[PDB]
Amino acid sequence: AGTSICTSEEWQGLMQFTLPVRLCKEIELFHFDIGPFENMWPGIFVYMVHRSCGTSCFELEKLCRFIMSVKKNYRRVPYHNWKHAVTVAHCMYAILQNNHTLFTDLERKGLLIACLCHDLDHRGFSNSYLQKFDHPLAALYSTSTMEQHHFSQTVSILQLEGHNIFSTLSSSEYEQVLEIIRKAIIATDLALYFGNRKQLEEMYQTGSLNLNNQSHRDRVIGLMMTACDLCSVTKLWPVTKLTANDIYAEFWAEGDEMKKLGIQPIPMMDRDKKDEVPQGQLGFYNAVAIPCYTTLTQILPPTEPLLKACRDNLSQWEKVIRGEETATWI
Ligand SMILES: O=[N+]([O-])c1cccc2cccnc12
Ligand code: NI
Ligand code: NI
């Protein structure tokens, strides 16, 4: 229902922001956790943009207008919110800085912006819900429903008064960056990931993989988006554990909505089935997470610490199943 605009007071404050000395060396790491730095979140992203894309890549006035309005268009939901957006943006950064010369100036700016916009206006409902209960979004966007909406939300923010960070690019480059973003955002639909990963794995093993081949690039970028989107599983265990509480909180509230509409949900969305969570996580790690981080490491060897951390977190979920958990506090 429309689009929000940040207050003059909000974007003006962000211009003044300086990232504390200590964090500059910490932010660079794959395992870094934005969580203890809430007030600094918008300023963290600006920082990341300036290191990777240069301080004059975007008109700072417009950049600050963009970021704060992006913040205001995320919803007070338990998982697919502002915190998630900034977390994903940071994982992309770490990948980029670690693989810098493989990606053009145009792809770097667009990917960082795409990560921050990738869950715009998320309601805390899955694609499954919308398509089952024939929500208008499902009739408009028959596939990749929320994703198409996220991208459409991003373009709506760009189209705001003084919000268009991209204007300074040529008409040819403008076209390209909206397409980089669109593909990046659509690639966060996990339905697509399975095919994409299988395709990349096979390309890598047979050694036909070629980053000068556009279609191949699109795919590697796609897996990068998947890797960032799921980076909750690559942090240290305490952080990985707390984030799951948020992921499930939102799942169960959707399962709670389905019970009212007279349909019993999948175990994962059932707050009376919390006992299946550790086994569910094992399966999600073996089915999705591990393979995603394995293929990405093969293609981009500096991204390895993500795989190691994910293997560690999977070992922790295995510990949980054998009954070796620790307090967690919540
Ligand atoms: O629980 N899941 O199956 C599950 C579904 C979708 C995204 C996830 C991200 C991190 C951990 N688990 C996830
Ligand atoms: Ni999403
Ligand atoms: Ni996401």
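Counting starts with 1 at the first residue shown.
Looks like X-ray crystallography, 2.3 Å, at least that's what the header says.
A Cβ is built for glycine as well, from the same backbone N, Cα and C atoms used for every other residue.
Among the features that Swiss-Prot reports, active site, proton donor is placed at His80. A coil conformation is recorded for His80 (active site, proton donor) in the three-state DSSP classification, outside any helix or strand. Sequence-distant neighbours of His80 (active site, proton donor): residues of the same chain at least 6 apart with a C-beta under 8 Å from its C-beta are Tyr74, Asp119, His122, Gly124, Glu250.
What Swiss-Prot records for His84, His118, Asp119, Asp229 is divalent metal cation 1 binding site.
DSSP assigns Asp119 (mutagenesis position) to coil in the three-state reduction, outside any helix or strand. The divalent metal cation 2 binding site annotation in Swiss-Prot covers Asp119 and is backed by experimental evidence.
What Swiss-Prot lists as domain 'PDEase' is 7-324.
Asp119 (mutagenesis position) is surrounded by 25 other CB atoms, counting those within 10 A of its CB over all protein chains shown. One mutagenesis experiment named in Swiss-Prot is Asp119 to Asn (Swiss-Prot position 830), and its note says Reduces activity 1000-fold.
One mutagenesis experiment catalogued in Swiss-Prot, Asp119 to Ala (Swiss-Prot position 830), is accompanied by this note: Loss of activity and of zinc binding.
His84 (divalent metal cation 1 binding site) counts 24 other C-beta atoms within 10 Å of its own C-beta, drawing on all protein chains shown. Counting only same-chain residues at least 6 apart in sequence, those with a Cβ under 8 Å from the Cβ of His118 (divalent metal cation 1 binding site) are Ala85, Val88, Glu147, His150, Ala184, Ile185, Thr188, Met225, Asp229. Under DSSP, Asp229 (divalent metal cation 1 binding site) is assigned to a helix (H, G or I) in the three-state scheme. Cβ-based neighbour count (10 Å, all protein chains) for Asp229 (divalent metal cation 1 binding site) stands at 22.
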